[PDB]
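Notes for the one structure printed next.
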Amino acid sequence: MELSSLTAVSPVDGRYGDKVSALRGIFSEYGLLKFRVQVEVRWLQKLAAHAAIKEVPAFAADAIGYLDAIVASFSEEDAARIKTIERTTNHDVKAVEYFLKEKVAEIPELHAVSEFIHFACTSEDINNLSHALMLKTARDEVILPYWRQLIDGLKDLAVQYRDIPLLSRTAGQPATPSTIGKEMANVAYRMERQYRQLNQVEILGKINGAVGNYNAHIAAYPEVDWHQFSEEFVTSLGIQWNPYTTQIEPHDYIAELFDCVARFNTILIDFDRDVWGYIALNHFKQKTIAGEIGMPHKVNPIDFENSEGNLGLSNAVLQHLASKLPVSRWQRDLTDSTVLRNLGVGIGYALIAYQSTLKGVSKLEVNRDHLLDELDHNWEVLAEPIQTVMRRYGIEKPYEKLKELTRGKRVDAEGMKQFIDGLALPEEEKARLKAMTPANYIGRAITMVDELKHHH
Amino acid sequence: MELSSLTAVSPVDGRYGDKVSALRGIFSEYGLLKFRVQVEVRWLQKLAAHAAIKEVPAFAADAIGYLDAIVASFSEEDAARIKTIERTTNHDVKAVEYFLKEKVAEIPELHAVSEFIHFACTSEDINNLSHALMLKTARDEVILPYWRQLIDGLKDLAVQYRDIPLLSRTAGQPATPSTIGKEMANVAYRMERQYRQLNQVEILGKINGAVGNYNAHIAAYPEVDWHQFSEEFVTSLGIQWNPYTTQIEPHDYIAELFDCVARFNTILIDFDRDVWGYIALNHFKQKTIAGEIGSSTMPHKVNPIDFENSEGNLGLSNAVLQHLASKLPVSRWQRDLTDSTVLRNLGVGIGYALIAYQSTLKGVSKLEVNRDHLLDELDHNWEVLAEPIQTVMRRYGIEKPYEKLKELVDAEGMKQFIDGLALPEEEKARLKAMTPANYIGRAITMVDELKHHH
Amino acid sequence: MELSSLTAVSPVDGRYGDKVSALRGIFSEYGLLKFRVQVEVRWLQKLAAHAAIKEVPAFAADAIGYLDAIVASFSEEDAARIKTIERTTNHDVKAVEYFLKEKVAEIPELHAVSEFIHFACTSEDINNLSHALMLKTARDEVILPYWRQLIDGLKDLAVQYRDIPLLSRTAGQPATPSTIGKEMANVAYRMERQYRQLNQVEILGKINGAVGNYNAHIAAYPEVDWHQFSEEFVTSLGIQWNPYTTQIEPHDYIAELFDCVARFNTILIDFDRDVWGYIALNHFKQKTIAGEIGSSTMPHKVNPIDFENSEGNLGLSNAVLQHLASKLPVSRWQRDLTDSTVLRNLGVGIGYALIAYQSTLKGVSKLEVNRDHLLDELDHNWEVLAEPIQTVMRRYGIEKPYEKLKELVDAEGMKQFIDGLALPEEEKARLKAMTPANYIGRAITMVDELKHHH
Amino acid sequence: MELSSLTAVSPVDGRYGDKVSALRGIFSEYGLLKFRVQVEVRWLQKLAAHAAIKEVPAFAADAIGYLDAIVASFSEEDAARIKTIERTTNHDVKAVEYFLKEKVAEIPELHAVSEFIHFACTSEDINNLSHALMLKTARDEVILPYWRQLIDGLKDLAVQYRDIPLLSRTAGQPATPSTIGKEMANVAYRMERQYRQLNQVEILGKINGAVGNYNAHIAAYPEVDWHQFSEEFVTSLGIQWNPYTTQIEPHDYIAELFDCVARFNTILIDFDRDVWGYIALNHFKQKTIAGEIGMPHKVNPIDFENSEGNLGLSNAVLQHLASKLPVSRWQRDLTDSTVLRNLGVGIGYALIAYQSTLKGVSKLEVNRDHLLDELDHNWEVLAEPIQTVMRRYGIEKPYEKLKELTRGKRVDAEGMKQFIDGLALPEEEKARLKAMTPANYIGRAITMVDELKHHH
Ligand SMILES: O=C(O)C[C@H](Nc1ncnc2c1ncn2[C@@H]1O[C@H](COP(=O)(O)O)[C@@H](O)[C@H]1O)C(=O)O
Ligand SMILES: O=C(O)C[C@H](Nc1ncnc2c1ncn2[C@@H]1O[C@H](COP(=O)(O)O)[C@@H](O)[C@H]1O)C(=O)O
Ligand SMILES: O=C(O)C[C@H](Nc1ncnc2c1ncn2[C@@H]1O[C@H](COP(=O)(O)O)[C@@H](O)[C@H]1O)C(=O)O
Ligand SMILES: O=C(O)C[C@H](Nc1ncnc2c1ncn2[C@@H]1O[C@H](COP(=O)(O)O)[C@@H](O)[C@H]1O)C(=O)O
């Protein structure tokens, strides 16, 4: 069978292919080839523009334009030609070199310096810079924007539900109340920490030959400062320089990048699960779309579930790459090549999940009635504030007395109030206690939500 | 950009797409829909054949033939129709139900009972049996044949190199000799153990309604023994019955299946690495093809790229296989839907493995043992004869053997030492007759006896 | 600070030390040394009993008894002596060899053949058989008994709660009813499958010299059939023979063993989480002990801490078990020594599991089903009867059943709907007679039939 | 059997117990209890010193000293008493509270405010700050110092072996040369990047009650700014403040801390493996200790192997904690409690490995003779520089000609020189080529080593 979204083995290009189309121009074989061509062309241009390298004279405006067009217009047909050349070479980067030599053969000025294409380079000089550009593009244009949407989404929920009381659950059991909004705010804050971290991760690149010592460069041009040339080239591409490497860029920064993405994904899994649970408890209802089919009565939180499942898959891939890539035998073994063709896979599962969560979030409808009704059936949670007040005014064995009263026992409002009336506390504090309810015993939850904007 | 092999995000459908084409008819959404159709059709057929279910009379030969053609000829076009319907329902199994109702509308016999399509079934009754069929098909038609190729490949190398001596390396250091063949035989034996295990793994399936108690079935047909009906149906599909489940089949067998595949893959990683090293030591050279380029900048290179490709994909395969094995069997209460999207990846872990198996086989086809180097290295490591000398000395009670050797080298040297030993000439001769190259123990016979085990 | 339960870095030897004391005589360094001694002793005993090995005459009854006592009475003191010797050799197995030579020096019969202790053996010949004995002992005496306790525990809960109805939750939402007992039976069935599997896992052992070819053995005793000698020895220890290995036993069976334990643990995590949730929903209350404190600040709390402790340790157990399973079977060439230190952790993964099993059993002992809540919740979810109504309507050809229900609730309501259906009174009555509480399908009978399967 | 290093189930407290003794006073149950007592005492002292909280008057010098002594002298006997109290409570932090109330009963000024011990606190307020102090102590006093030793060790090797030629291996095959020192330098640089990152990881702490909203605090003292009180307290302990949490500190920073440790461990695994290989190739010999026993002839790199094995174990634990800890049901489930008792386990395996590598490094003895001899048998590596020079001076099909000459062929010095003599290149460049050898074709390797000090 020919490949189509229906026949694709992986759902990243299959069922959810439409959800990750942006990655097709980045992490696919076409994307890799597109970036490699960009790097190869920029290298030749630097050689030409470098005065000390006279064998490659400065290019005329038309030649530079022709080279820039090769880069800018790089097409699927172009990639197919490279793939056809690779049939012969069984070496993908050599095929890219030959492809560029073909494209250039018709331009005298360019054909004349044809043998300077890939001059002194090792395949990894091209590959690592391509990987850097792929990751930087994905982070800056795709990953961070979804993260910002998720953060803003969570913040909107926090504000929207800032004062809606919630019977908290610790160890799964009814506990000291909070607000739906505060619970959303905690998540936004954690996501923001990771956002900052991902944005600060260094994206490294190198260019130094076969094993990292500019051997071939120096052999031919011993008068050129290749170490400086390298730093200038990598930085000219918008990549940070990694001066010490073997044949490969060591990949530590990819682990750094993927580790932070996995941490964010982990926070999201925690979120997907919590919301699934709030929905299970009927604290939220879900909007329904006419014609759709959810047992004819059910409305399932499938969006959060789809996200949760894909986040687990995403992390499985990202962490394998993070832990396996930085280990390469001696000056390098080639096991990382095929693995690096999966940079987009881990990211793809994540993107699918981000969109699913956003879709699920858009359907949320808070059930204030149930939230309040549940709270009203759990007056035992007032045992904490009562005992804490007792401790303040020196009443003996406060925690112990409240434990005897509520642990494993059902106590309604009248029973809790009956207990308060029997305490030897100042009249004022006595009334203050009888005035609280599980619904209003929310501490600083609301102000906490309102102050979120002052952080980060 | 539109999806194509060149633009595919995953290399399983991209660069290596042509290496896993068989999986496109199994684990893809087309494959899932195809098997779902098979299951729905067989379910209706069983209802018809069941005499106690009079509302679905037995089907005549032509109608059965029409239903069988729906199953056997299921096309991408049919799959596309289901996807079109799903755009309305936002429910894939329900779309399959509607697709079938549409397909049988022209046959009055079938159209008359179209409402019994999916009767009393919950979506997972259809999904789990589809996953079982997908995994069974993959195992019997795809995975096991590659494993047999690898095993036979290794056995061929064992036989071919049965008597080629090798300076063994323990802790990476020169050690007691073996033969290339024996080292290959060790791998084939391990692969065979896993082969037998994968073949013995149970592939489970269930059918019992919404939460596993046949509630709906019993409500409409309380006189029918649905528990028996369930067992017969699952077994009729060639799947083993799992009588106790919630809404979902628990997935324990998927972990069992994936665990054995991962163990085999680990054995293969060990092989890819060891051979990579034998090539590094120049114990093996590799066949080359004119026109091919070993390296872009070092023209003299011939790299073991096939083994490295294999090794890399095996690590990836295991990472995915392991995640599915550990995550799938945990589902909240009577089930949460996180396993649905995850099960669309059953073929991903398998795909990386298939790619690796083909790469290893390609690497194996290029190996050219280098006897000259193997023998020359052995001839410069006579120190390995310290072991047999020490053991013989011990047999005859010579004091401090381990010490006299550990303390105290070429042939002449080792020859001088032996001569000065208090041993009978016959034994001295036997020791003076051995060389690193022939101090291979039972290596050759071990290879010849391999065929006698599994 | 000196090591004690309070200062131990790992909680397996620290806080939970008393929960895994049986493992201290198995997987610890004392345990490893103990088994190494057993193996070395049995090896010497076999040499003696072998008629072709005349340099080691058959041992008389008292000497055999002295050797057996060395094995059976091995103490921490003996272990300490070995460690003292190891300070000189920086080689643990060699220290064991010296320890034994010291121990038999007083018996002339044994002292006369002390040089044959460890004859022709490589350290791993001793280590692998020790690991096999350690794992077999752990499986048969420790792991399987806890698994039987869990399984029987779950079966007891299934029987005890066989007819207690439950509002099932799929995707966390109210769904077709089941019974608490049936949900427990599902778990016991899954645990049983893994129990049978762990019991069937092969525990392999080998003995064949430096690199697996009996080089040293054949050099000294070329007339002895060491391949036969090897098989007899390993099987005499109650271990299954692995005829093809390098210096090390490949460790594939350890992965097989750990994979089944991890699958069982995963089933248990699923159980710990589900029960945690049933307690959260108040379907179960928990027994309390006077004096105990549920929470430091919320006096009303009764937390499912036993299940949570279990769940946490199971995740840890699997992480370690999985690392050993995937890492141990890969060893450079004829072996690298990275597996040595790693195998000192065989008991770590197992220890976390044991702690978890005990915590779950403790949690189970405190459960008190809350029928009142379970029934009250069911009585507020009549919408679940939409399923059976729809299926009956379908049986009798009423058009658009799924639609009339999906589109269109308490008892009276559901009762009004049914009354307006074109069905025979007999069927209307059957539908009007069901309630969420009794719409449990075959749940009860499924529980009663469990005993009939495995 | 009683617990001893011989009977311990885990080798962290068993065979290698002596290698991690520093962790016994930090991550063990004693350490956890020691830190909890510290936090509890500091909290009571802040309450007393806070003017607005009159029910807890400023403490006299002797009272403060008595409290400080409880903290400073905390002993194993003290921990045992807590463990004995825990027999009753089946709640470890409540036992700590009761323990402190007992210690204080004999001091009137302190006994008088006994019920303010643990005032308004939830167990996690004590636990998370204890975890923060444990990790900060381990990082600053134990982890970073071993990392510095490893970095300095690698740098010493780089300088020591700066000009020793090495036949590089890419894909395991002979390639463009480098120097032993340069290969060591690459590793030091990578380790330094992680060192910087670990040192910059935030160690977070919080204190805000049952579910994170100061409910109990505000119930008793609505006039006190508890949000400010919280920030002051956490910072007073030398911990960075985390203002938004549920009952638990979310643990994202632990994942951040462990992710960087795992990356460092991964670089070390790569190092242990590479050295194992250099030793296999006889590029290094190993020093031997009289009396020790290594087949009587062998000397095995057991130190690097022991390290490699423990690094894998370390990462297995660290990453499980990193990925599992930040996911907690609703306002928290208690599965993290038992897991956090293993913070020292992952670190312990790492420490064992660091010491093993250092031990192995101390035994290294470079084999210059073999390194040079091997290089002299691989003149084919000069194909790269020859073709690159040919490309410079416009000689047609340079790479192709060298490929025909060397790929899959054995070419000695005379053969390579014979080829150079036949090239149409300027006399000067012709001699330059005939002057190079595999041993001197090391590019910028030496200067690269010498310039390492200018980075970081
Ligand atoms: O400048 C060079 O090329 C230097 C060279 N090392 C290599 N570096 C990068 N790529 C290389 C290398 N070698 C091969 N190849 C080619 O990489 C392609 C790999 O295929 P895949 O496993 O499918 O990802 C596939 O096309 C391989 O042929 C060396 O000899 O060290
Ligand atoms: O038998 C039933 O359908 C009842 C049902 N539960 C379900 N079981 C199985 N599939 C279901 C279920 N619910 C939805 N869906 C549909 O599954 C699809 C999930 O899509 P994806 O996340 O992309 O894998 C997507 O098409 C979903 O609509 C329940 O509510 O208990
Ligand atoms: O049969 C032999 O001993 C020969 C041998 N290989 C070895 N096989 C097994 N153990 C060996 C080996 N070598 C050392 N050792 C000793 O193992 C111990 C390793 O200590 P640890 O890393 O703490 O687990 C530690 O005590 C080590 O000294 C070889 O060189 O091929
Ligand atoms: O302020 C509180 O205590 C509040 C409370 N939550 C808890 N937070 C922290 N620890 C708690 C909690 N609950 C129990 N425990 C006790 O923790 C101890 C856990 O044991 P282990 O599994 O061995 O690590 C063990 O001693 C447990 O009893 C809540 O109800 O949410």
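Just so you know, the numbers here start at 1 and follow the chain as drawn.
Header entry for method reads X-ray crystallography, 1.9 Å.
Cβ coordinates are placed from backbone N, Cα and C, and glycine is handled just like the others.
Going by Swiss-Prot, these are the annotated features:
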- C:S295: active site, proton donor/acceptor (ACT_SITE)
- C:15-16, C:90-92, C:122-123, C:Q247, C:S296, C:301-303, C:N309, C:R335, C:340-344: N(6)-(1,2-dicarboxyethyl)-AMP binding site (BINDING)
- C:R15, C:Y16, C:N90, C:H91, C:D92, C:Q247, C:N309, C:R335, C:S340, C:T341, C:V342, C:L343, C:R344: AMP binding site (BINDING)
- C:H91, C:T122, C:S123, C:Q247, C:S296, C:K301, C:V302, C:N303: fumarate binding site (BINDING)
- C:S295 to A: Reduces catalytic activity about 1000-fold (MUTAGEN)
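Projection of Swiss-Prot feature records onto the structure.
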| residue | record | DSSP (3 states) |
| --- | --- | --- |
| C:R15 | N(6)-(1,2-dicarboxyethyl)-AMP binding site | coil |
| C:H91 | N(6)-(1,2-dicarboxyethyl)-AMP binding site | coil |
| C:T122 | fumarate binding site | coil |
| C:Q247 | fumarate binding site | coil |
| C:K301 | N(6)-(1,2-dicarboxyethyl)-AMP binding site | coil |
| C:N309 | N(6)-(1,2-dicarboxyethyl)-AMP binding site | helix |
| C:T341 | N(6)-(1,2-dicarboxyethyl)-AMP binding site | helix |
* Annotated fumarate contacts C:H91, C:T122, C:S123, C:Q247, C:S296, C:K301, C:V302, C:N303, maximal Cα-Cα distance (Å, integer) -> 59
* Asked: By a simple count, how many Cβ atoms lie within 10 Å of the Cβ of C:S296 (fumarate binding site), its own Cβ left out?
  -> 24
* **Proximal residue to C:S295 (mutagenesis position) among binding-site residues C:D92, C:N303, C:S340 (C-alpha distance)** => C:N303
* Structure fact -> Those binding-site residues out of C:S296, C:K301, C:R344 that pass a Cβ cut-off of under 8 Å to chain D are C:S296, C:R344
* Structure fact -> Out of the binding-site residues C:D92, C:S123, C:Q247, C:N303, C:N309, C:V342, ones whose Cβ falls under 8 Å of a chain B Cβ are C:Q247
* C:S123 (N(6)-(1,2-dicarboxyethyl)-AMP binding site) as reference: those binding-site residues from C:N90, C:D92, C:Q247, C:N303, C:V342 with C-alpha within 10 Å of it -> C:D92, C:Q247
* To the nearest whole angstrom, what is the C-alpha distance linking C:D92 (AMP binding site) and C:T341 (N(6)-(1,2-dicarboxyethyl)-AMP binding site)? -> 12
* Asked: What is the number of other Cβ atoms found within 10 Å of the Cβ of C:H91 (N(6)-(1,2-dicarboxyethyl)-AMP binding site)?
  -> 17
* Asked: Reported as an integer number of Å, what is the Cα distance between C:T341 (N(6)-(1,2-dicarboxyethyl)-AMP binding site) and C:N303 (fumarate binding site)?
  -> 39
* Asked: What is the Cβ neighbour count of C:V302 (fumarate binding site) at a 10 Å cut-off, with all protein chains included?
  -> 20
* To do: Spatially speaking, which of the binding-site residues C:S296, C:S340, C:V342 is closest to C:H91 (N(6)-(1,2-dicarboxyethyl)-AMP binding site)? Use C-alpha to C-alpha, please.
  => C:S340
* By a simple count of other Cβ atoms within 10 Å, which of C:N90, C:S123, C:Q247, C:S295, C:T341, the recorded positions in the record, is least packed? -> C:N90
* binding-site residues, contacting chain A; criterion Cβ under 8 Å; candidates C:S123, C:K301, C:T341 -> C:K301
* Structure fact -> Sequence-ordered binding-site residues within 10 Å (Cα) of C:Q247 (fumarate binding site), taken from C:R15, C:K301, C:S340, C:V342, C:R344, are none
* Long-range same-chain neighbours of C:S340 (AMP binding site), Cβ under 8 Å, sequence gap at least 6? -> C:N127
* For C:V302 (fumarate binding site), which of the binding-site residues C:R15, C:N90, C:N309, C:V342, C:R344 has the nearest Cα in space? -> C:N309
* Asked: Among the binding-site residues listed here (C:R15, C:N90, C:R344), which has the Cα closest to the Cα of C:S296 (fumarate binding site)?
  -> C:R15
* Compile a sequence-ordered list of residues in the same chain as C:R15 (N(6)-(1,2-dicarboxyethyl)-AMP binding site), six or more apart from it, whose Cβ lies below 8 A from its Cβ; state 'none' when nothing qualifies. => C:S5
* Asked: What's the longest C-alpha separation between any two of C:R15, C:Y16, C:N90, C:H91, C:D92, C:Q247, C:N309, C:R335, C:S340, C:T341, C:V342, C:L343, C:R344, the listed AMP-binding residues, in angstrom?
  -> 41
* Find the shortest Cα-Cα separation between C:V342 (AMP binding site) and the binding-site residues C:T122, C:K301, C:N303, C:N309, and name the residue that gives it. => C:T122
* Identify which of the following binding-site residues, namely C:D92, C:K301, C:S340, place a Cβ less than 6 Å away from any atom of ligand 4, and list them by sequence position. => C:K301
* Structure fact -> Cβ proximity for C:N303 (fumarate binding site), under 8 A, sequence spacing 6+, ordered by residue number, returns C:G294, C:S295
* **Spatial separation of C:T122 (fumarate binding site) from C:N90 (AMP binding site) - C-alpha basis, Å** => 16
* To do: Of C:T122, C:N303, C:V342, the binding-site residues listed, which put a C-beta under 6 Å from ligand 3? Please answer none if none do.
  => C:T122
* Neighbourhood of C:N309 (N(6)-(1,2-dicarboxyethyl)-AMP binding site), C-beta criterion under 8 angstroms, separation at least six -> C:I355, C:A356, C:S359
